[PDB]
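A.B. asks: Handing you this structure, nothing more for now.
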There are 4 protein chains.
Amino acid sequence: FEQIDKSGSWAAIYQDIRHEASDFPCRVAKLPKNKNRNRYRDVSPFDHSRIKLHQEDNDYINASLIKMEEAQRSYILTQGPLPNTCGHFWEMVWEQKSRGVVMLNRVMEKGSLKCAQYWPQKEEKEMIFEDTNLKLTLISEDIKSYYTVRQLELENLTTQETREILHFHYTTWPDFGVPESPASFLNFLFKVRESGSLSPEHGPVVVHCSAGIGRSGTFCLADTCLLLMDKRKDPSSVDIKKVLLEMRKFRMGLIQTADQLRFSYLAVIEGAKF
Amino acid sequence: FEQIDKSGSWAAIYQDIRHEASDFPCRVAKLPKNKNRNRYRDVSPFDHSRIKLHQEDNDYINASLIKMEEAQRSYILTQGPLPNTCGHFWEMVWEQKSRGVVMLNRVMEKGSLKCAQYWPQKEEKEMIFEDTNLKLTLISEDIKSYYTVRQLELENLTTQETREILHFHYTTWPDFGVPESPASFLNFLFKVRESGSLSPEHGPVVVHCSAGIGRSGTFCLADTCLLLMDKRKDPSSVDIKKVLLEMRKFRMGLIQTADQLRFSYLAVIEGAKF
Amino acid sequence: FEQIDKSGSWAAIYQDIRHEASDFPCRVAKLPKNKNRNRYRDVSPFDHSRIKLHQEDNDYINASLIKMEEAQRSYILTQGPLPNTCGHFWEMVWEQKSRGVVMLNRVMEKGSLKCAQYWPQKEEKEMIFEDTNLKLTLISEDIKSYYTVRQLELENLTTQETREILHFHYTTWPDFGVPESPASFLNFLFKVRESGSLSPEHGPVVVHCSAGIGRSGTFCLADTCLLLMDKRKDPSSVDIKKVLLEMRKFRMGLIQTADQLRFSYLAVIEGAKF
Amino acid sequence: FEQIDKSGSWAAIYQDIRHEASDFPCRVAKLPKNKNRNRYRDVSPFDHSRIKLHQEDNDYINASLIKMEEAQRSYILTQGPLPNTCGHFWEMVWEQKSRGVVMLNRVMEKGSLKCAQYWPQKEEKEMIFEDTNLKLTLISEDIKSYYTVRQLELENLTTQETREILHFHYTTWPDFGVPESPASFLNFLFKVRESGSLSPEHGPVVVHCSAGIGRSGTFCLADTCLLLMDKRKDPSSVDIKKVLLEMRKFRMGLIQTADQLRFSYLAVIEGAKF
Ligand SMILES: [Ca+2]
Ligand SMILES: [Ca+2]
Ligand SMILES: [Ca+2]
Ligand SMILES: [Ca+2]
């Protein structure tokens, strides 16, 4: 980390990542009928790793399955739900048997609006996604300094089945740049790990920010490298650049700035001492 | 055949069929509570011949019992199971004591998911349908060039009784149109017949495709006409038009198009030679 | 055709072919050091037409260049790659600047592994052939009822140059005998032709099956005879027997049996109608 | 553990395992031509999980791939090599990219003979498996009280490639019954874990005793439960009986006596305190 900051090789390094990143088709994501299902034109799931909704009509949702073979962890990265894809977002959660949903953004950042209000803010004001026939209810919530955790009850109206989804909401990511310290970010991840949401019995955790590649990518990149740094007889054979590129084979654009790159390094380093 | 072909009157023959097609109530199927159990709104089982689930909550499944008196053969035509009807699907196979299941479509065609993955792809990852208390295990899988035959074990979790179900999967019917030649399709049929799945000792074979009327209708129409010709002293007296209409009394829309109609006559003809 | 068929003289025609078949040295192929590079002892490339690897250690690969002068089309016939020849296989595709690879067999038939998994099944798990310094990546995969077309990226790791290879995989040739109808086989051919893979702008298409002479021979014989008939003012003057023998000068044993011979005449005939 | 020893419910429990164990075909293992490739008639790999040798002629070897999805670990269980399957055993190691081979028996136990001498006992007396063209050399060995560890160099003569295989040989398993204390057994496993042989970068570790189900099964059952007991938010949701049954879906007869069962429990318990 020393040399790179000194010789200021962050932009260089990050740029070499963008250049080396794999390229795969996103045919489906580009179909005209799926334009309003994408939040950003420049952010699409590859055809090979995209999550297919279990429907005949339109199985399209902007979400990717990231399977890290060696680190032994799967993640579903997706965009913040759109006002019209909230039911799709929750149908995905259900079909993929996810236990936890990790949100890394605020429903409103800067003067724009980065994500829809896809979960109920009020216990008594539950949500019913008629398109996908699902019911979602806020059971309780624990609000903290840098993150909030909610207990949501998701119900398959078609089968009256119910499941409890843990919603981990990191709420203090700055409108600009990355956090000066990976402090809270790392604590947040440990909470997610300790919750059991990232274990094999469950479907992959659903991770999202606005586009589902920058913040989301840091979360997964960090978690994965930390797994590696602890799952390898060698304490440093793990190269986060290489890891990120592996990760990029599954979803385009993971880590959208040299800052996010530097931060990811910070987190892995500052987290390896945990 | 050559006449109809030369005069190009299939379409005409086909429309007269649609005209004479019997018409019966489909009250249960159209009940609001069954809306999610139907794949297609224009394809429902007549009340009088629909298969009833031996359950009190909801006995409905989009499946029809087609009992052909002269040919002495019964078939159950149904739609490709939906995500929420896989359990209902197997409860029917169980309750009806079927021995074979004929799948005439691939899980994915023309992009659309035309059928849920209602059976286990992996021997070691059996399926449990909790709503219907059945367990399903893939025992064996013999993949051939134009079809795959699987050997499955269905077990009623309450009684612990187990049965071997043979799953015949015709895998090469084109995404568009009908086969140019009926050879492989007939060999598939003969193969289904050889297994004894169609035997009167067993409940009706369960046949399905996308809606359970086109390819499915073709399979049973061909089979039944071959049974008649082989049985009737005058193989020529076998009017397949009359056979179809007779079948159309049990499930609506059997044979969706002219080409499918043409393919059926040919199949019976080529099959006639055995 | 009907004559030969009615007189039942295919076998006879076939043996005369085996009699007139030219005979050339296969010295290199038979060298002790190449023993492990040959799938079958009775199938070797003549020295004069064998494909030479642009390497000094060992330039041998069981592959033959079949250049047909009149039809103006060249083919490379080779055996299904062995575990140790996948790298050699791709170095040839690269060096020879081929655009398409035609696979006419399934990886597993009649139980036996008739071909190594020489290409990546997973977009995210590319293949590296260290002995030949090439990287191979599955880019796309369009699975159809009777064949699968893949889009692959081959990259010389030394030069970083990349090329798109189209892999046409005819997947429904029966484990035993030949197709009853040549329809799907011809459509496959036409599909191969449409891709421009056979274009003179490209190096020879690489064709292969188990030994690289039966199904492979059928594909190129049919294709070449269709080229002649379409070109020659007298489509009848096209003697496929003479065409085959002409091809047999470049690689031994093209067309392994009478039935394959019969299937070839039919294919050309049915294909003749276009 | 208390209650079961008291109420002496070991035989009961073990018996319920044998009764509940899955049953899958072993067609290939039963082919007449593979009789001398099996050490025990009653011990065969299931067709679905058997390791296929990468050859066209005969891909049969009595070895199974055990994939524990949740515990996130794969193992290849196989019989002690036979005088004629030593090359097959080593070809498997190579093709499957295994890094370590765990041997739980002595080449001679009691008055019989439980396994072949498939590795070289002398640095200067290396081994050449001509059938599969492999060279194996003892590079060094570390002999201990209850186990020995060897550094072997395996070379693909066909490609001159070489790899270093770690051979972990637990040498103090008693001729009868199980070890009174899981002490050494647990230490042995930790050595294997610490060696990195059980990590994801490598192919699955190859585990064997004589038949490859009793001792081998204890090793894997113990390792897997220990992973679970540490990978689950819950410190006891892990039921070794359930785990063993899961494991049995991949290889028949894992854990061949109620003693081995009790011992496996001992090991998991006595090992959970590590
Ligand atoms: Ca995929
Ligand atoms: Ca009735
Ligand atoms: Ca030459
Ligand atoms: Ca398997």
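Residues 7-280, in that order, are what chain D shows, numbered as in Swiss-Prot.
Each Cβ is built from the backbone N, Cα and C atoms, and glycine gets one as well.
Summarising the annotation, Swiss-Prot assigns active site, phosphocysteine intermediate to D:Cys215. Taken from Swiss-Prot, the feature substrate binding site covers D:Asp181, D:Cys215, D:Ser216, D:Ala217, D:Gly218, D:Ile219, D:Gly220, D:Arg221, D:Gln262. Annotation of the mutagenesis experiment D:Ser50 to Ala or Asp in Swiss-Prot: No phosphorylation. The annotation that Swiss-Prot gives for the mutagenesis experiment D:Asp181 to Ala reads: Substrate-trapping mutant. Quoting Swiss-Prot on the mutagenesis of D:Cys215 to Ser: Catalytically inactive mutant; abolishes sulfhydration.
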A.B. asks: Given D:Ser50 (mutagenesis position) and D:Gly218 (substrate binding site), what distance in Å do their CA atoms have, once rounded to a whole number?
C.D. replies: 10
A.B. asks: Are any of the recorded positions D:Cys215, D:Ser216, D:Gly220 near ligand 4, with a Cβ under 6 Å from it, and if so which?
C.D. replies: none
A.B. asks: Rounding to the nearest whole angstrom, report the longest C-alpha distance spanning D:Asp181, D:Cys215, D:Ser216, D:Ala217, D:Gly218, D:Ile219, D:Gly220, D:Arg221, D:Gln262, listed for substrate.
C.D. replies: 16
A.B. asks: List every residue in the same chain as D:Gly218 (substrate binding site), at least 6 positions away in sequence, whose Cβ is under 8 Å from its Cβ.
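C.D. replies: The answer is D:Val49, D:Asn68, D:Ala69, D:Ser70, D:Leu83, D:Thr84, D:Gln85, D:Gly86, D:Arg257.
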A.B. asks: Give me the CA-CA distance between D:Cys215 (mutagenesis position) and D:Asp181 (mutagenesis position), in Å, as a whole number.
C.D. replies: 12
A.B. asks: In the three-state scheme derived from DSSP, which category covers D:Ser216 (substrate binding site)?
C.D. replies: coil
A.B. asks: Give me the long-range Cβ neighbours of D:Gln262 (substrate binding site): same chain, 6+ apart, Cβ under 8 Å, in sequence order.
C.D. replies: D:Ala217, D:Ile219, D:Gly220, D:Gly223
A.B. asks: Taking every protein chain shown into account, which of the recorded positions D:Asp181, D:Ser216 has the largest tally of Cβ atoms within 10 Å of its Cβ?
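C.D. replies: When each Cβ's neighbours within 10 Å are tallied, D:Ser216 leads.
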A.B. asks: Round to a whole number and give the Cα-to-Cα distance in Å for the pair D:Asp181 (mutagenesis position) and D:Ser216 (substrate binding site).
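C.D. replies: Cα-Cα distance, D:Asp181 (mutagenesis position) to D:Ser216 (substrate binding site): 12 Å.
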A.B. asks: Can you check which residue among the recorded positions D:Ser50, D:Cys215, D:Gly220 has the largest number of Cβ atoms within 10 Å of its own?
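C.D. replies: Within the set of recorded positions, the most crowded position is D:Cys215.
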